[PDB]
Amino acid sequence: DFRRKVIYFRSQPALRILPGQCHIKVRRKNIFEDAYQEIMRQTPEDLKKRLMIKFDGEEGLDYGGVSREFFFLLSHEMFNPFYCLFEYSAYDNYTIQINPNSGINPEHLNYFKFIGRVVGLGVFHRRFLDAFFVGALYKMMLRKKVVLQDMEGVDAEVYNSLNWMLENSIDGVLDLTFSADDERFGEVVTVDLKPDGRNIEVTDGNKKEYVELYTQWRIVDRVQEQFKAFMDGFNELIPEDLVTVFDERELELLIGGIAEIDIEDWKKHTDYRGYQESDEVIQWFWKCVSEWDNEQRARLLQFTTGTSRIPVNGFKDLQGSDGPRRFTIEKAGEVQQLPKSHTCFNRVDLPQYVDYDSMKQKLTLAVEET
Amino acid sequence: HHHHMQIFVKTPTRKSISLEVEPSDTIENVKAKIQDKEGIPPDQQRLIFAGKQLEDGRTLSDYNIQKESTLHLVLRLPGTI
């Protein structure tokens, strides 16, 4: 369905290249600062014209190549955690989320607007970016609700704590109120989760509510101004009513493209637990993956690891919440159940299905489930 | 009239930088040790200890920074100087 949506999307009036040209000049060594000046001094109408990019002191007749290097270099500066606009996800070091303490730079809201424009510009002009976000951020872009499960990519340790609370008696174990700790550079500041929150004790009786309130605060409330600024920049190029034709997984592929995956690199850097490479089910798994197309494999990757994003040096450098974590397949669960993923460990729990067709279908349902 | 101290400078990329300093070193001195080791120009740097942004002409002991304290390094937005 993604293909049809893309065509439809690209067929809209709002997406037509406007007559004339948009001229952008930057110094390579100053691409962030120069691009910020070049792009913010223009109107959205201006940037919907044909994009023309030149690096100072460098010949630019290869327009496509210059363009591609522009979006590549720029996205690595925008999203460089040093600047605290974005920061790493909780389950790797190459996928990103909004840094809640971005305000340490007083001017951040404008730079979030600028990033939203850069990302909107990439989409508008068919230039993929190295911009891979945590799941919750795509959802917020699409105005969809976020749930506790979305916390895993945002703050995995906090994710585990809330689950432990939901599954275990906390009475007499945890002294807890309807407040949260907002860390900032060594300081701790307290926010109420609900009115008079710090003065309201959390119990086994009301902890579900506490968890849902915490989930909403951490993922959605604490980055609101930043997110609004970002969408403002983004929706100036891509109207919201069009981009919501996509779901959150399609939005990722739309922005960052679809990688051509080296299947052998992948197979070579896979761990097996409870299975061996020679096992029938493992062979069915790779049969299924091989016969799939690039979008279908990217979707398996989103399911297993949180992202379709492949590290520069291949599957050997796959990351998890606690450091390097290889793609891993484990014999676990019963033949009744669907395969189950653990994105903190890049691990798929695959029960030992006894025929190929039920496996392909179990795995397809598991990957497609939102 | 010269005494030493280990401090740590933590980046948002999770990297930790070990610095040997004196309590009476300026914040400016520390940014310039950071430039030595990391090549980052002092004017791009903000240092923060336990929440407060550190001013260039003050000393580590002015902010009660002690042995094995951690400071947080954050870079200014390009174009804001």
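Following Swiss-Prot, chain A shows residues 434-803, kept in their order.
Header entry for method reads X-ray crystallography, 2.3 Å.
Quick reminder: no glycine exception, Cβ is built from N, Cα and C everywhere.
Listed in Swiss-Prot:
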MUTAGEN   A:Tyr516 to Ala  Has subtle defects on both initial ubiquitination and chain elongation of substrate proteins
MUTAGEN   A:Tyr521 to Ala  Has defects on both initial ubiquitination and chain elongation of substrate proteins
MUTAGEN   A:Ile537 to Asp  Has defects on both initial ubiquitination and chain elongation of substrate proteins
MUTAGEN   A:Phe618 to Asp  Has defects on both initial ubiquitination and chain elongation of substrate proteins
MUTAGEN   A:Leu733 to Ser  In RSP5-1; impairs ubiquitin-thioester formation and catalysis of substrate ubiquitination
MUTAGEN   A:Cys777 to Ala  Loss of ubiquitination
ACT_SITE  A:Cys777  active site, glycyl thioester intermediate
Separation of alpha carbons, A:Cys777 (mutagenesis position) and A:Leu733 (mutagenesis position) (Å): 15
When distances run from the Cα of A:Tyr521 (mutagenesis position) to each of the mutagenesis positions A:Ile537, A:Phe618, A:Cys777, the nearest one: A:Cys777
Subset of mutagenesis positions A:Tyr516, A:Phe618, A:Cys777 within reach of chain B (CB-CB under 8 A): A:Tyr516, A:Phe618
Residues satisfying Cβ distance under 8 Å from A:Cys777 (mutagenesis position), sequence separation of at least 6: A:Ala523, A:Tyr524, A:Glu585, A:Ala589, A:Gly753, A:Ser754, A:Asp755, A:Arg758
Around the Cβ of A:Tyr521 (mutagenesis position), the count of other Cβ atoms that are within 10 Å: 19
Other CB atoms within 10 A, centred on A:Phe618 (mutagenesis position): 22
Surrounding CB atoms that lie within 10 Å of the CB of A:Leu733 (mutagenesis position), all protein chains: 22
Mutagenesis positions (A:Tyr516, A:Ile537), the one with most neighbouring Cβ atoms at 10 Å: A:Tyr516
Rounded Cα-Cα span from A:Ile537 (mutagenesis position) to A:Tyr516 (mutagenesis position), Å: 9
